[PDB]
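Visitor: To start, I am sharing the structure in question, which I have written as structure tokens.
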Amino acid sequence: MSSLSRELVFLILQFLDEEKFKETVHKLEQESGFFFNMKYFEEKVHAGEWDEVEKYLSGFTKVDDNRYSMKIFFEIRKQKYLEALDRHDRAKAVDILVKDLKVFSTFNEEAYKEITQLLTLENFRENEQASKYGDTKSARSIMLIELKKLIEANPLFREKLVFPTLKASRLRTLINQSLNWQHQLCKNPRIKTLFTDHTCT
Amino acid sequence: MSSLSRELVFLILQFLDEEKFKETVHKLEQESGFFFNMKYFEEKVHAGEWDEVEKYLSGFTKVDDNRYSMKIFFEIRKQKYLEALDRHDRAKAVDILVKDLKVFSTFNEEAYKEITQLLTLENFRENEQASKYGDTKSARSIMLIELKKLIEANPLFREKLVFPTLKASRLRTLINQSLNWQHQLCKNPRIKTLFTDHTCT
Amino acid sequence: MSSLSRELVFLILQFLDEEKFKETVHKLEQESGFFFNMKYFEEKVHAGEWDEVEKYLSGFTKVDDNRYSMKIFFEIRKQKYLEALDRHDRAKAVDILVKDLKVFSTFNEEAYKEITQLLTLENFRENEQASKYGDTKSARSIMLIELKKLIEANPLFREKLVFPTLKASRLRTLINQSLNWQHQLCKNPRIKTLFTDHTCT
Amino acid sequence: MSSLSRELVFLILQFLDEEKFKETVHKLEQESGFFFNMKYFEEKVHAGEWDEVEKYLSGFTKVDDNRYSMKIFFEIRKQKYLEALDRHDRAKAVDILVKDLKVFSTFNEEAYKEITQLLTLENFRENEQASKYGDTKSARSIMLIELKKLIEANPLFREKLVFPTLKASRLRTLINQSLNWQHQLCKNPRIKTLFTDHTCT
Amino acid sequence: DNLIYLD
Amino acid sequence: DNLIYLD
Amino acid sequence: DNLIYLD
Amino acid sequence: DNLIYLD
Ligand SMILES: [Zn+2]
Ligand SMILES: [Zn+2]
Ligand SMILES: [Zn+2]
Ligand SMILES: [Zn+2]
């Protein structure tokens, strides 16, 4: 993808945001991979929207890209697991443990074992190393702090965290410039559409 | 939203498609509501992706907008219900029946009753009016045919089914025209970016 | 089975009751079929122990033996179904409806349909013919009243509802009589066990 | 309970068996606790009827009575757990692990941990110490062998494993002796029932 | 209504 | 049958 | 391994 | 504990 094409995506990102096409904005961020919206990410983490959190992340990194991303996905999936235990849904917890958390066992067996063991506790805060889990809201917040640090230090995100400074409606301004250019070609000069060049017979 | 702004969305739709940002394309279609992608819709229906099918439709119509849309959502949810029965998941079927299909009971009590009754059959094809359900693939296909007819006749879609004919990369062409316009202002004329106007000192 | 053998069962029933071998008492009642313990039945119905209620009944009658027994099983299974709906377990309700209640559909289609329809109500008391369901405790009690009437009128139970009047410990008395008879045979007369006849050398 | 009363139970056990009141036999064994039917136990274990296996055992011993009984219940519950894993029902497995197997964790933490860990394996035979699990049938058989040894060595069963040698129908013989004794009292001697003493006016 | 009744 | 039809 | 053994 | 840490 060109540097032109990349800048065009940013212009479109601005336009979509100004038009309040919110889901479209974040899909473009994700699919282009050009910009990671930390504000959006914090919002989805605070809301515990783990499926979207991972889907969004997938546009930027895979679990085994490097140690930062591994810990990012591990922390997220661990929190998802802990929340399942907290609502006393052990069936879902085991599902999470096997589907989502097992990939980390290779990289740390004893950690995966200790997390597995939480399944059999009446309240998983009985484990002194898991006794620091407060409630869901605080747990998400303290983890989000770590997630932000990890993402900001993750080399895969290094030029993707700050939106370019642009004047508002930059794409619309360029479009208007296009229409000026088209009209400037006419003689004798007296707009139907953006779809075809304008003309004055 | 302006006619300008609407045309810009179509230009962006073309750009995203050319860049193969597929999810972003369909999110923009959905959120703008300017274009219903029938090809995309057929694809999601054939694949039985009912959650996305309804999410996508939601950008264009609600279940009670008119009688066409009511039948569209009814046919979709009925098929979702029938497929649940077909895989012998009666718990999911009842869930669908209560969550998704109940809204139609007001508009047709006896129909909702007859559909409810299918719950208790060993194979719901024992009902002679439901004996026309072949297999899942054929059932989706015959229904899709009806869905297409309903959508095409649905007044809410009347100028949203045909993509405007444009030259390829129309947005990129306009952008290039913008850069020509900016350079044309320079004197004495000798591009850094799209983000700020170009200049020649 | 002899009239002797039948009377022996009653003697054993008395013995087991006096020894407070409670589960054994009711198993013998059930397997012999000689005595239906209404008090026990009321207790299991009040407690909503439907599995044991049907298991116990099975020693005395099958669902299609006659119209009384059909209504007995129907009323029980209907109450089991209604209670499932009441705790908002529609998955279990449908299970009950298909496994337990379907056998009655042949004998009454429209009744089975109307009961099926309760599945889709937010609270099944919205059906005016099911609006008489109070709470679980009262519903069990009013139904138990009907169950008692049905059982008492059911020809299959006609000599099984009243326990024979016996002196307490009749079996033990007969056993003691046996030991007296054995000793009376000895000469010159001077007990090891019940297992072999007593002797005095 | 008297030695008389105990012998009467054995006589009744014989009678019920001869009358083929099978469930009643085993309920009496269980509730009296006088005789543990190993043949019956083997049958229920081979059939994997774990609920009845434990219910039956409960008449003779509790899990923490001694080390033999602890291992008996542990082996049974472990097999129940392994079978759940084997049918890929991890939700049921965790349930078993928490409800049934947790009591053993105190007496052996590391064993309970290692068993817990089997939850996360795709096939639990990947653990080399659990690789000896063949199929369900063989696993039940090899375990049953151990169960028999444990029960036979368990001091709580020491006089409960061998049925007293009796002539067939000993209770009926004693009853007949009773009727002879009653008739022998009559003068001038010329049976209505077992319920009241016989008389000849 | 599945209903035999009685007296 | 929930059914509007069309031409 | 929860294990008393025996002879 | 699966843990890289950072500064
Ligand atoms: Zn012009
Ligand atoms: Zn220039
Ligand atoms: Zn004697
Ligand atoms: Zn006599």
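The numbering of chain B matches Swiss-Prot: 1-190, 195-205, in order.
Heads up, header says this was done by X-ray crystallography, 2.0 Å.
For all residues, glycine too, the Cβ spot is worked out from N, Cα and C.
So Swiss-Prot lists these for the protein:
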- B:4-36: domain 'LisH' (DOMAIN)
- B:34-92: domain 'CTLH' (DOMAIN)
- B:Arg67 to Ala: Loss of interaction with EAR motif-containing full-length proteins (MUTAGEN)
- B:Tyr68 to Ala: Loss of interaction with EAR motif-containing full-length proteins (MUTAGEN)
- B:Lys71 to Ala: Loss of interaction with EAR motif-containing full-length proteins (MUTAGEN)
- B:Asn176 to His: Aggregates formation (MUTAGEN)
Visitor: How does the domain 'CTLH' (B:34-92) divide up by DSSP, counting helix, then strand, then coil residues?
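Guide: Tallied per class, the domain 'CTLH' (B:34-92) gives 40 helix, 0 strand, 19 coil.
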Visitor: From the Cα of B:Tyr68 (mutagenesis position) across to the Cα of B:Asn176 (mutagenesis position), what is the distance in angstrom?
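Guide: Rounded to a whole number, the Cα-Cα distance is 44 Å.
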Visitor: What is the straight-line CA distance, in whole angstrom, from B:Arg190 to B:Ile195 across the 4 unmodelled residues?
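Guide: Distance between the Cα of B:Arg190 and the Cα of B:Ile195: 11 Å.
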Visitor: Ten-angstrom check, please: count other Cβ atoms within 10 Å of the Cβ of B:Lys71 (mutagenesis position), all chains counted.
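Guide: Taking all protein chains shown, B:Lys71 (mutagenesis position) has 24 Cβ neighbours within 10 Å.
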Visitor: Can you tell me whether DSSP puts B:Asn176 (mutagenesis position) in helix, strand or coil?
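Guide: Helix, per DSSP.
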Visitor: At a 10 Å cut-off from the C-beta of B:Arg67 (mutagenesis position), count the other C-beta atoms across all protein chains.
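Guide: Excluding its own Cβ, the number within 10 Å is 16.
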Visitor: Show which residues of the chain containing B:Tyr68 (mutagenesis position), separated from it by at least 6 in sequence, have their CB under 8 Å from its CB.
Guide: B:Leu150, B:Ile151, B:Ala153, B:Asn154, B:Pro155, B:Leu156
Visitor: Hey, what's the Cβ neighbour count for B:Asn176 (mutagenesis position) at 10 Å?
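Guide: Excluding its own Cβ, B:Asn176 (mutagenesis position) sees 14 Cβ atoms within 10 Å.
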